[PDB]
Amino acid sequence: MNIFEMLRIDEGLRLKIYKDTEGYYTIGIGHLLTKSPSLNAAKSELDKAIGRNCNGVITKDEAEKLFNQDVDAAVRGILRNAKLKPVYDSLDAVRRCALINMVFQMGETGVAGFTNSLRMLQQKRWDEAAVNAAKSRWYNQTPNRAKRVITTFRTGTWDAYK
Ligand SMILES: [Cl-]
Ligand SMILES: [Cl-]
């Protein structure tokens, strides 16, 4: 298991524009296109992302390209954020993947708001971190996914994805 496979499991793969859990236009492997309720807008942003007139549909290849860009961007975002970096560098490989997942889902800012859990993770207080993180809108809104990521932080293993 790696970051790609993990996110591919949590986000799925859809070749046509669809709405995510929050109702936002998305495509591919969890690639948010726009928060706007306008489908046209979504179509616009998609073409601009791909570089061609897609008419709301892309190929697998194209979905994977977006995914590579998105993961790269997520990691780079972590390293550039003064609140996230230290945490990330303190972790082992597996747990780092859990942190990337959260950032991919919620954005850096969103993750950066988990102050207390981040501190706990930095202190390697696994269980405490797991219980604090569950007290969130994130956990209540997408609990199965959140449970998988939380378990990952908790154990440092991929058991939740097997
Ligand atoms: Cl809560
Ligand atoms: Cl979920």
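How was it done? The header gives X-ray crystallography, 1.8 Å.
Here the Cβ of each residue, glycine as well, is placed from N, Cα and C on the backbone.
Secondary structure at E11 (mutagenesis position), taken from DSSP and collapsed to helix, strand or coil, is helix. The note that Swiss-Prot attaches to the published mutagenesis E11 to N is: Loss of 84% of enzymatic activity.
For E11 (mutagenesis position), the number of other Cβ atoms no farther than 10 Å from its own Cβ, over all displayed protein chains, is 20. Sequence annotations record features per position, and here Swiss-Prot assigns active site, proton donor/acceptor to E11 (among others).
Annotation for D20 (mutagenesis position): spatial neighbours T26, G30, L32, criterion Cβ-Cβ under 8 Å with sequence separation of six or more. Under its mutagenesis entries, Swiss-Prot includes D20 to E or Q with the note: Loss of 99% of enzymatic activity.
Among the mutagenesis results in Swiss-Prot, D20 to A, N, S or T has the note: Complete loss of enzymatic activity. The residue drawn here is the original one. Secondary structure at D20 (mutagenesis position), taken from DSSP and collapsed to helix, strand or coil, is coil.
Marked as active site, proton donor/acceptor by Swiss-Prot: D20 (among others).
Here the residue is the original one, but Swiss-Prot notes a mutagenesis experiment at this spot, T26 to H: Facilitates transglycosylation more effectively than hydrolysis; covalently bound substrate.
While the structure shown retains the original residue, Swiss-Prot records the mutagenesis experiment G30 to A with this note: Almost complete loss of enzymatic activity. Other C-beta atoms found within 10 angstroms of the C-beta of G30 (mutagenesis position) number 20, with every protein chain shown included.
The substrate binding site annotation in Swiss-Prot covers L32, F104, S117, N132. Within its own chain, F104 (substrate binding site) has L7, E11, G30, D70, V71, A74 as residues 6 or more apart in sequence whose C-beta sits under 8 angstroms from its own.
Here the residue is the original one, while Swiss-Prot reports the published mutagenesis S117 to V with the comment 50-fold decrease in enzymatic activity. Sequence-distant contacts of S117 (mutagenesis position), defined as residues of its own chain at least six apart whose C-beta falls under 8 angstroms from its C-beta, comprise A129, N132, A133.
The mutagenesis experiment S117 to F is recorded by Swiss-Prot, whose note states: 10-fold decrease in enzymatic activity.
For the mutagenesis experiment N132 to I, the note given by Swiss-Prot reads: 5-fold decrease in enzymatic activity. Here the Cβ of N132 (mutagenesis position) has 19 other Cβ atoms within 10 Å, regardless of which shown protein chain they belong to.
Of all Cβ atoms in the shown protein chains, 17 besides its own fall within 10 Å of the Cβ of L32 (substrate binding site).
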